[PDB]
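Asks: Mind having a look at this structure? Questions to follow.
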Amino acid sequence: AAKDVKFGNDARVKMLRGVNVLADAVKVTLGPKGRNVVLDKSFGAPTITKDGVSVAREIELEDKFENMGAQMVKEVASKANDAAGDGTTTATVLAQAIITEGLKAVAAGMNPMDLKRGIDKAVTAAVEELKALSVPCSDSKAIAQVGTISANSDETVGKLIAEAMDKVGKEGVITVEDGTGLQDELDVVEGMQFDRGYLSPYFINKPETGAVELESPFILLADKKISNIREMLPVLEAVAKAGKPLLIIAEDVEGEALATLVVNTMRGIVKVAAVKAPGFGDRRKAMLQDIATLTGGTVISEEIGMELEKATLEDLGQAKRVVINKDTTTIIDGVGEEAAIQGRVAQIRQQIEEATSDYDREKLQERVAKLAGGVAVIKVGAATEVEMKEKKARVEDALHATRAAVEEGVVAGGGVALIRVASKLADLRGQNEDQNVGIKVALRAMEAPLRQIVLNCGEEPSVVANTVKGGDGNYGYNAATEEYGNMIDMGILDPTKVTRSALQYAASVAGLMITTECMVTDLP
Amino acid sequence: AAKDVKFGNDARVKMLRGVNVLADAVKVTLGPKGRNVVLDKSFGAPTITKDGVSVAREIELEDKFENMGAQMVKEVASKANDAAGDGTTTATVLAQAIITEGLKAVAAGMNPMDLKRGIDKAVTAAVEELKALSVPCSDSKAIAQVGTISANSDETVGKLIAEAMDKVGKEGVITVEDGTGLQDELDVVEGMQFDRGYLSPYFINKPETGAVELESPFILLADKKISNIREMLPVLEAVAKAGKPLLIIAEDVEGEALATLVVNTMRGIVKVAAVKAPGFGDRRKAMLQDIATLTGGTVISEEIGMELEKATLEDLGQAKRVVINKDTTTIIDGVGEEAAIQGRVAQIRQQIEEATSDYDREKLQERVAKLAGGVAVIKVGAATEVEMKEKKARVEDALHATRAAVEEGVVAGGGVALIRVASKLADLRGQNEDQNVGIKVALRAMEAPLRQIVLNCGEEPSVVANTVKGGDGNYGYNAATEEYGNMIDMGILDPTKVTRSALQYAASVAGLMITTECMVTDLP
Amino acid sequence: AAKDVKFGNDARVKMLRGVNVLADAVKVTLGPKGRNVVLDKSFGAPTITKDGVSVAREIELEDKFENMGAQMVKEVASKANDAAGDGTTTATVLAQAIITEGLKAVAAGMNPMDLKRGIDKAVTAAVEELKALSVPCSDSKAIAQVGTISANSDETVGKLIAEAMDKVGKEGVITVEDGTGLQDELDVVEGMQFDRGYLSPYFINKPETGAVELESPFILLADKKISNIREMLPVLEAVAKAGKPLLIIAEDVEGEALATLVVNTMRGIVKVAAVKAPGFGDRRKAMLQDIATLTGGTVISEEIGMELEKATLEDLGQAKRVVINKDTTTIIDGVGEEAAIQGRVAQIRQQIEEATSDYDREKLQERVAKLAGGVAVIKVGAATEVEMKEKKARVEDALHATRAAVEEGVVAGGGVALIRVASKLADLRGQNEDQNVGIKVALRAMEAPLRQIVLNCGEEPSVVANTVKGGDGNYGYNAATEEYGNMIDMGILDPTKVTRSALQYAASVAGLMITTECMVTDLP
Ligand SMILES: Nc1ncnc2c1ncn2[C@@H]1O[C@H](COP(=O)(O)OP(=O)(O)O)[C@@H](O)[C@H]1O
Ligand SMILES: Nc1ncnc2c1ncn2[C@@H]1O[C@H](COP(=O)(O)OP(=O)(O)O)[C@@H](O)[C@H]1O
Ligand SMILES: Nc1ncnc2c1ncn2[C@@H]1O[C@H](COP(=O)(O)OP(=O)(O)O)[C@@H](O)[C@H]1O
Ligand SMILES: [Mg+2]
Ligand SMILES: [Mg+2]
Ligand SMILES: [Mg+2]
C-alpha cells in the first residue's frame, strides 16, 4: 500500500533487533548441550528440531523493518545448508557477532564501506589459514568421528555412516529412510536394481511376495509398448528353442501379450516375465543403453534403424539370474566385458562435472553406483513420528558432513579453528584505519561460535575462551566432558568445508548489511 | 474520486519535501565512499544496491502531494539511465540543487517561466562547453580507467572490460552473466556461433559432451522441418560421393530422417549431424542468408523458387570444421569471399541506423559481431547471490560507460567539469533580470555533485569546493586519496555523454518543476 | 435515491464558490507570464500544462452543490476548445466575470431572466463589433504572429507553422508528431503517398531500406486479394511485352502470386512489386479511383462489369517512377489530365461542405491535399516525455489558431478588442431597466481578460485598464515588454474566431447559470 522510510541509526537499530530475534532462536540449538526449538505447522503435528536452518526459515516479524533485517540474515543460514548441509547454526552466530560489532563501529563514525573492506580482507586471509590447518580425512575412524559429532555426539550414527561409505565406496549412493523398528538399520544393495514391478503378477518363478527368479535368462529392451503388436514370435520362439527364461524392459506391456505369455510359461513352453522401463521417455531411454551393454545385449531402437520383429536372439543380453517383485526389478549379474562397463562409466565423467549440479549429479551418480558400485539405504528407528524426523534430520546432516570432510578435509571442532586462526591474523592490516577496525571486528566475531557453545552449557564463555586462546594448536575445551584437551584426539572434528563456508556466507551478507544507510518498507 | 488542490507555496513545499525524500536516498550512493541502499521485495530476498536509478524507482510517498514531487524527479534519474546507463545518481543531485534554489527564487517574487528560460539558456551554453573540454578516448588505458571509476574504483573491472573491447573490436558485442566461481572470468568467441544444439545425440564425431567435429563439411540451410520429408537423397548421395561430412540447418529434423542418418554415419557411408535453426521464423530465416553467404552456400527457399530435392551439392556451403554440443553449434571458418562478407555488413548499416534503437540494435549488433568481429561474455564471481547482483550491476554500468566514452569522448571526474564550466559561464546573461537569476541558479547547482561526494566523505563540502574553484583546468580533489591534483592524470574519468545527459535531463524536468503554481491529487 | 435541495442565495453561493475554484485554477495559465498547472494521473506520470481546457476537465469538487457550479462552467471552456482549439482560458475568465456580477445583480433584487436578455443582447452587438474590427490574415508574417502568440510567444513555432501553410497551400494538411530529437523538424510530402509497405521484401529496386524505384511503371488497381487467383497472365505478359515495371494495389497478395513474381523479377523478365490498399473496404475502395484517374488508369471492378483477366494493358495507369519501403508507398508523378485531376477535386466540394464536419472533413482533406496539394508533418523536439506533450500541445493550439485566423481574420490581442468594443456599446439599451443592467454587466466582464493578464504580471489590473481605455484604436499594454503601444504593430494578434467564440460560449452558459433559483443533488 503506502511505504515507510527510515534513515541511519533508527533503520539500523530496527534491522539489528530483527536480526537478534532470528539469531537468538537459532543460537539455543548450537552445541552438544544445545536445546530444541518447536515450530508450529498448520499441516499437522508441530515439529521439534535442533537444526538452525529449519528454524531460520520459519521466523517472520510483524515489524517490517525488523523483519527485513531477519530476512537478510536468514539467507546466510540457508546458503550454508545449500553448500554443505551442516554448520548453519554456527554460520548464523558469526553473522550475529559481525553485525553487532560492525554496527557499533558505524556508530563510532567510521565509514561502513571501509569496514566491509576490512572484514572481507580478513575473511580471505582466514580462509587460507583454514586450508593450511585442514588435514585429509580418509580412514574409517575419522569419518565416524565427524558423523558422530554432526549428529549431536551420537556414536551409533557415525559408526553406521562410516560402514556405509566403506561398503559402497567413494562414488556410492547413500540415502536415509524411516525405519519400521526402533533399531537403526543399514541396507546395502548389490548389482543392478530399479524400482519397477512386474506387469504379470501371475508369473512367479518360486518365492512368494511375487519374487521371480529366472535362471540364465535373456534380456530384451524396447522403445514401445505392446498391445496387439504381439508380433515378435520369431524372437520369442528363438528363445523357446534355447529353453531359457526371458526378461523384458519396455514402455509398457498389455494383456493381449501377457495372456498368451502366462499360458506359455505355465505350460512350460517358455519361462518369461516382463517389467516396465524406469519412468519418463527421456529418463527411461537414457538408462536403457547401460542395461543392454552391461548384459552384452542390444537395445531395440524402434525410433531408429530397428523393428519389433527385426532382432535376433543374439541381440538379447545374458545374466546369471534376476529377482522380480511387485514394486522392484533386480539383476544378479549381466555378463558383459569390463571395457564396455568402464566405457559407459568413462562417458559419464562429462556428466559428473556439470554446470547444473543440483538434480543433475544426484540422479546421474545413482546410475553410476548401480553400473559398477553399490547403493546404501539407512533406516532410522524411533518410538514416535516426531522423534523420527529429528533423529533422521541429524543423520542426514552427518551424511552430508562426511561427504564434505572426505573431499575437503577436517579441522578441530568446538570453534577452536576460527579462534586459533584469529590469533594468526592479529597482525593483518588494511589500506586505512577504518579497514583495520573492520579486520579486527571480524577476528573478534570468530570467537563467538566457541563461546555460544560454552554459554549454552551454563558456563562463563569468556573464561573458557581465555584459557583456549592461551593454549596452542588443537588444544580446546570439550563441552560434553567439561574439560580441556586436544580436540582431534577427543574425536571432535569439523569438516573444513562447513567451517570455511559458514564464515564466508556469514561475512558476505554481514558486510553488506552493516553498510545500510536507509531502509524502505510497507506501512503496518 | 474526490480531489484535493493546493495553491502556490503550500503546493511547492509539499512537492519539495517529496523531491527531498527521493533525492536524499539517492545522494548517499554517490562517490567512491558512497553508501548502499536496501530495497525490500515481496518477490524474494531484499536487494542491496549503490545504483541510484534502482533506488528512485522504488520510492513512493504516503502524502499525495509529496509523492507527486518525487514521481516527477524520478523520471530524470530514469531518463539518464536510458540515455547511457550511468550517472543517474549525479543527475538526481543536480535536480535537487536546481529545484531547491529555483523554488527559493520563486519565493523571492520572480516569474518562474523566466527562471526556467535562464536555466535552459545556461544549460545550452554549458553543454557546448562540455563538448570543448571533451577529448577522444581511444587507448586501452583510458577505457580501463572509465570502467574502473564507473565500477566504484574497481581496477579489475576496468582491466577486464578494456581487454574485451580490444579483443572483440569496435562493433563487437559484450555481455555479462553470473559466474560459477568466486573469480571474474572473460570468455571470447571466435568465428560464427549460435545457441542451438544437435537433434541427433547419437552422432558424436570425437570429443565427449556431444562434441561434433566435421572436417571439410558441406553446409545445408532450409526453411522447412523434415518428418517423412526424407526425400533429398540425391543431394545426400552427392555428398556421399564426395566423401565429406554434412551440416544441416532447418526448422526441425524428425526421427525418421535422423534414424537412417544415424546408421549411415555409423557405417561410414556419410558423417552427418543436424542442428535446429535460431528460433522465430522472421528471426532464423533472416540469419540464414548470412550463414550461407559466409560459407559460400545457397539457402533453400522452400517458400520461393526452390524445392527440397532441387539443389546441387555445389549449392551447399563449405567450412574448415564445426563444433557441436547439446546446447551450442559453432563453425570454425566458412570459406567465402570478403566482398560477400562486407556486402552483408554494408547492408547492415541501414539496420544499424534504426529509429527503434532499443532491442532492434541489440540483436542486430550481435549478428554483426559474429559476421566479422568477435563476441565476449563476462562472468561475475561472488560469495553470495546478493553480493552477485551488486557486483554484476556495477560491471554493466562500467560496460555502458565505456561504450559512451568511446563514442562521445571523456571529461574530468569528481564533478570538476561542471564546476569548471560554471566559472566560464559567469558572464552569461539573459533577456531580463529574472532570467539572469535563473542562469545563476543553474551555475550554482553545478557545484552540488562535487560537494555531495565530499559530504559523503565526512569532509566540509564548501571548503573543498573553494579550493577546487581556485585551481585551473583539470585540477580537483580526489575523494579516495583525500588529496588535490590533476583529475585526468589520476585516472578519474567521466564519459562526456553521461555528464552532458545528467545535466540536461535534470534541468529539463527541474525547469518545469519550479514553475508549478497549483497541484491536483486524490484525497487521502 | 434521496436528494439534498437548496434555494435562492444559499444555492447560488455554493454554485459561485464551485465556479471560483474551477476558474481560479484556469486563470493562472492566462497570458505570456501565465503559470503552469500540474494534473495527477493514475495512467502514468503527472501532466504539466498551461492549457485551460485541460485543467477544467480535471476539476471536480467534494461539495455537491459547488461541484455542480464547476461542472457547468467546465462546458464553456470545453466548447470553445471544440470551436477553435484556442482561447479556452480566456473564455473561462469571461464566465467568471459575468457570473459574479450577474449574481450580484440578482442579489440587488432584479429579475434574472431580464439580466439574461440584457447580457445576450450585448453579446449579439459585441459579436458584430468584433467582425468590423476583424481584418483578413493573408500574409505569412501575420500567420506567423498568431502562431507565435498562441504558443506562449514562441517565435520558432509561428515561423515553422507559417512555412508549412505556405508550402502546402490553403487546402493542405498539417499534423504534429513527437520528434526523434531535441529540435523541431518540418516534413513535407510531395505528390501522391500512402502508408502501405510491400508484400514482397524480395524485390527491392536499388536504395537500401526496402526502397523500390520503378522507372516508367504501369499501375494496377483491384477489388480482391490474390491467392490461386494468379490468373491474369495476359495482363502480366502485356506488360512484359512492353518491358516496363508494374505497380499493384489490391486487398491482398499471397505467396503463390508473389513467389512466381519474385523469380520473374530476379531474371529480369519483368520488374514488378505489389503493395496493399489503404485500409477498410469502403476506405480503400473510395480512394482507388483517384489513384487510377491521376495516373490515367482504369480501376478493375470485380464487383461490377469487370474480371481479373478482363483488362487491357492500356487500362493500366502510368507514372514517372514510384518509391516503396517497408511501411510506405510513393508515386513521383502519375500522368493524367488536369481536367480529370480538377474533376476529382470538383466532386470533392460536396464532400467539403458536410454536416458531419468532424472526422469526415479531416480524412477528406487529406485525400484532397494528396490529389493536387501537399501534406506537412511537424515534429516536436524535447528531452523528456512530459516536456514533449506541453511543447506539442501548444504547437497544436497555434496550428488551430492559424487555421481560424485565415478563415475569419484577426483582432488586436491583450484583451484590447473586448474592452475597446465595450466602449462602443456603452449607449446600448434594452426593453427594461433590468435588461439595461444585464447589458452593463456584460460590458463590465469584457474588461476582465485584459486585467487577468496584467494581474498575472503582478501589476495593478485597474491602473493598466484605465490607461488602455483612455487610448484609441489598437492602443494597448504589452505584458511581455511592460509598455504601451499599438498591439497590431507589436505582433500580438488574436484570431477573430477564438475571440468571438470565447465571448459567446462564456455568456451563453453564464446567462442561464445566473438565473438558477433552486439546485438538487445527492446527500454527502
Ligand atoms: N561434545 C562437543 N564438544 C565440543 N564441541 C562440540 C561438541 N559437539 C559439537 N561440538 C561443536 O560445536 C559445533 C556446533 O554443533 P552443531 O549443532 O552440529 O551445529 P551446526 O548445526 O553444526 O552449527 C560443531 O560443529 C562442533 O565443532
Ligand atoms: N575516487 C574518486 N575521487 C573523485 N571523484 C570520484 C571518485 N570516484 C568517483 N568519482 C566521481 O563521482 C561520480 C559519482 O560516482 P558514481 O557512484 O559512479 O555515481 P553515478 O552512479 O556515476 O552518479 C563519478 O562519475 C566520478 O566523476
Ligand atoms: N506577450 C503578450 N502581451 C500582451 N498580450 C498577450 C501576450 N501574449 C498573449 N497575450 C494575450 O493574452 C491571451 C491569453 O493567452 P493564452 O495563454 O494563449 O490563452 P488562451 O490559452 O489563449 O486563453 C491571448 O489570446 C492574447 O490576446
Ligand atoms: Mg550439525
Ligand atoms: Mg556509476
Ligand atoms: Mg493560446
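The numbering of chain C matches Swiss-Prot: 2-525, in order.
The backbone N, Cα and C atoms fix where each Cβ goes, and this holds for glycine too.
Straight out of Swiss-Prot:
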type	residues	note
BINDING	C:30-33, C:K51, C:87-91, C:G415, C:479-481, C:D495	ATP binding site
MUTAGEN	C:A2 to S	Complex stability is significantly decreased; when associated with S-76, same residues as in M.tuberculosis
MUTAGEN	C:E76 to S	Complex stability is significantly decreased; when associated with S-2, same residues as in M.tuberculosis
MUTAGEN	C:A109 to C	Forms inter-ring disulfide bonds. Prevents ring separation and leads to the formation of high amounts of symmetric GroEL:GroES2 complexes
MUTAGEN	C:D398 to A	Can bind ATP with normal affinity, but is defective in ATPase activity. Binds non-native rhodanese, but cannot release the protein
MUTAGEN	C:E461 to K	Temperature-sensitive lethal mutant. At nonpermissive temperature, the rate of general translation is reduced and a defined group of cytoplasmic proteins are translated but fail to reach native form
Asks: Between C:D398 (mutagenesis position) and C:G88 (ATP binding site), how many Å separate their Cα atoms?
Replies: 9
Asks: Can you tell me how far the Cα of C:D495 (ATP binding site) sits from the Cα of C:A109 (mutagenesis position), in Å?
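Replies: If we compare the Cα positions of C:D495 (ATP binding site) and C:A109 (mutagenesis position), the gap is 36 Å.
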Asks: If one measures from the C-alpha of C:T30 (ATP binding site) to the C-alpha of C:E76 (mutagenesis position), what distance in angstrom results, rounded to a whole number?
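Replies: About 18 Å separate the Cα atoms of these two residues.
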Asks: Within 10 Å of the Cβ of C:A109 (mutagenesis position), how many other Cβ atoms can you find? Include all protein chains, please.
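Replies: The answer is 10.
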Asks: Running a distance check here. Ligand 6 versus the recorded positions C:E76, C:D398, C:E461, C:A480, C:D495: which have CB less than 6 Å from one of its atoms?
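Replies: Only C:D398 meet the Cβ criterion.
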Asks: Specify the nearest of the mutagenesis positions C:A2, C:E76, C:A109, C:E461 to C:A480 (ATP binding site), where nearness means the distance between Cα atoms.
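Replies: Of all the candidates listed, C:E461 is nearest in space.
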Asks: Compared by Cα position, which of the mutagenesis positions C:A2, C:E76, C:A109, C:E461 is the closest one to C:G88 (ATP binding site)?
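Replies: Going through C:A2, C:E76, C:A109, C:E461 one by one, the Cα closest to that of C:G88 (ATP binding site) is C:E76.
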Asks: DSSP secondary structure for C:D495 (ATP binding site), reduced to helix/strand/coil, please.
Replies: strand
Asks: Counting across all protein chains shown, how many other Cβ atoms sit within 10 Å of the Cβ of C:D398 (mutagenesis position)?
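Replies: Result for C:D398 (mutagenesis position): 25 neighbouring Cβ atoms inside 10 Å.
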Asks: Which one is it, among the recorded positions C:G32, C:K51, C:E76, C:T90, C:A109, that lies nearest to C:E461 (mutagenesis position) by Cα separation?
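Replies: Among C:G32, C:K51, C:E76, C:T90, C:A109, C:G32.
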Asks: What is the interatomic distance between the Cα atoms of C:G32 (ATP binding site) and C:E76 (mutagenesis position), given in whole Å?
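Replies: Taking the Cα atoms only, C:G32 (ATP binding site) lies 21 Å from C:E76 (mutagenesis position).
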Asks: List the Cα distance (Å, whole number) between C:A2 (mutagenesis position) and C:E76 (mutagenesis position).
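Replies: Between the alpha carbons of C:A2 (mutagenesis position) and C:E76 (mutagenesis position) there are 26 Å.
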Asks: In terms of DSSP three-state secondary structure, what is the assignment for C:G415 (ATP binding site)?
Replies: coil
Asks: Quick one: pull the CA-CA distance for C:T90 (ATP binding site) versus C:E76 (mutagenesis position), whole Å only.
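Replies: Cα-Cα, rounded: 12 Å.
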Asks: If the criterion is a C-beta within less than 6 angstroms of any ligand 3 atom, which of the recorded positions C:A2, C:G32, C:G415, C:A480, C:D495 pass it? List them in sequence order.
Replies: C:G32, C:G415, C:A480, C:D495
